[PDB]
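Notes follow the structure.
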Amino acid sequence: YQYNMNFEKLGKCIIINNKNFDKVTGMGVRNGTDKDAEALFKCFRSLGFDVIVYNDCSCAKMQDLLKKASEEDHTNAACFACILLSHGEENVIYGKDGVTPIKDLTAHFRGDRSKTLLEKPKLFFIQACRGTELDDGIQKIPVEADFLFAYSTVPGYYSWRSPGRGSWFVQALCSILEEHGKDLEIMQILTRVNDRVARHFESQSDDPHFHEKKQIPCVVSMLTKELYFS
Amino acid sequence: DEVX
C-alpha cells in the first residue's frame, strides 16, 4: 500500500521560478519568489531529490524543460517532482512571455509517454493564481494514474504571496516538510499545509477590496499508493 | 500582500 522507494535516486525535481515578466503580458514582478525557490530548494534537496532551479522561463522553455525531463531515463528513480512558481489564470501558468496550459506541462509524464515513470508518482506543486476570486473568510495501468497536483489555492481564486516572506503556500509547505517530510505520508503533509495556510495567514492590504482575505490550498490525487520520502 |  506504499510506493516502493527502493531506487538509487529519489528523483528529479524541476523548480521553475518565474519572477520577471514581459510587459506585453502586463504581469508584475513576483517579489518574494526567490525566497520561496531557495527554501523549496533546501527542502526537496533534504528530501533527496536532485533539484535544479530554472529562472524566468518562457512558455516554450517550460514546455521543453518538461518534455525533455519526461524523456530522461527514470528507471533508477522512485518518482519525479516539479514545482511551478509564477502568475496564473484558471488552468494556465505564465511564462515570462505569456501563458501556457498546465495540462500541457503535465501530459508529458502520462503513462503512455513516460514509461520509466509508469507506476511511479509524478508530483507537481503549483503556486500561481487560478482566477481573480478572493476568499473573504468566516469567523494495464491508466495513463492518467499516479499524478498528484498540490495547488496553492482553489480553482477561480487568487493565491497570496508576501513580498518579504514568500507565498503562503510555500512558507507553509516548507515548514511542514522540514519537520515531517521524512516521517509523514504525502497526503498528511499536504493536509497539514492545507490547515497551516487556512489558519495562519490573512491578507494585509491598503486596498480594502484586498484586505483580510483568506486562502485554502487544493490537492488533487490520482495516486494509487501511500507516498513516504523514506 | 500581493496576489499571483
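Just so it is clear, chain A uses Swiss-Prot numbers, and the residues here are 58-196, 212-302, in order.
From the backbone N, Cα and C atoms, a Cβ is placed for every residue, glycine too.
According to Swiss-Prot, the protein carries these features:
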- A:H144: active site (ACT_SITE)
- A:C186: active site (ACT_SITE)
- A:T173 to A: Abolished phosphorylation by PAK2; when associated with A-30 and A-239 (MUTAGEN)
- A:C186 to A: Abolished thiol protease activity (MUTAGEN)
- A:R187 to M, A or G: Reduced thiol protease catalytic efficiency (MUTAGEN)
- A:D192 to A: Strongly reduced thiol protease activity (MUTAGEN)
- A:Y223 to A, F, W, D or E: Does not significantly affect thiol protease catalytic efficiency (MUTAGEN)
- A:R233 to A: Abolished ADP-riboxanation by C.violaceum CopC (MUTAGEN)
- A:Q276 to C: In esCasp-7 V3 mutant; promotes specificity toward alternate peptides with VEID, YVAD, WEHD, LETD or LEHD sequence; when associated with 230-V--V-234 (MUTAGEN)
- A:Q276 to D: In esCasp-7 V4 mutant; promotes specificity toward alternate peptides with VEID, YVAD, WEHD, LETD or LEHD sequence; when associated with 230-V--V-234 (MUTAGEN)
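Feature map: annotations from Swiss-Prot on the structure.
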residue	record	contacts (Cβ under 8 Å, 6+ apart)
A:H144	active site	A:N75, A:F78, A:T82, A:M84, A:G85, A:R87, A:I150, A:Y151, A:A185, A:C186
A:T173	mutagenesis position	A:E129, A:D130, A:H131, A:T132, A:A134
A:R187	mutagenesis position	A:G145, A:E146, A:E147, A:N148, A:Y223, A:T225, A:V226, A:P227, A:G228, A:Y229, A:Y230, A:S231
A:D192	mutagenesis position	A:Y229, A:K285, A:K286, A:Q287, A:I288
A:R233	mutagenesis position	A:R87, A:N88, A:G89, A:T90, A:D93, A:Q184, A:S239, A:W240
A:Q276	mutagenesis position	A:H283, A:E284
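In sequence order, the mutagenesis positions near chain B, meaning those of A:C186, A:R187, A:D192, A:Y223, A:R233, A:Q276 whose CB lies under 8 Å from a CB of that chain, are A:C186, A:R233, A:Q276.
Missing residues between A:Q196 and A:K212: 15. Distance between their CA atoms: 48 Å. Under DSSP, A:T173 (mutagenesis position) is assigned to a helix (H, G or I) in the three-state scheme.
Neighbour counts were taken at the CB atom with a 10 A radius for the mutagenesis positions A:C186, A:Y223; the maximum falls on A:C186.
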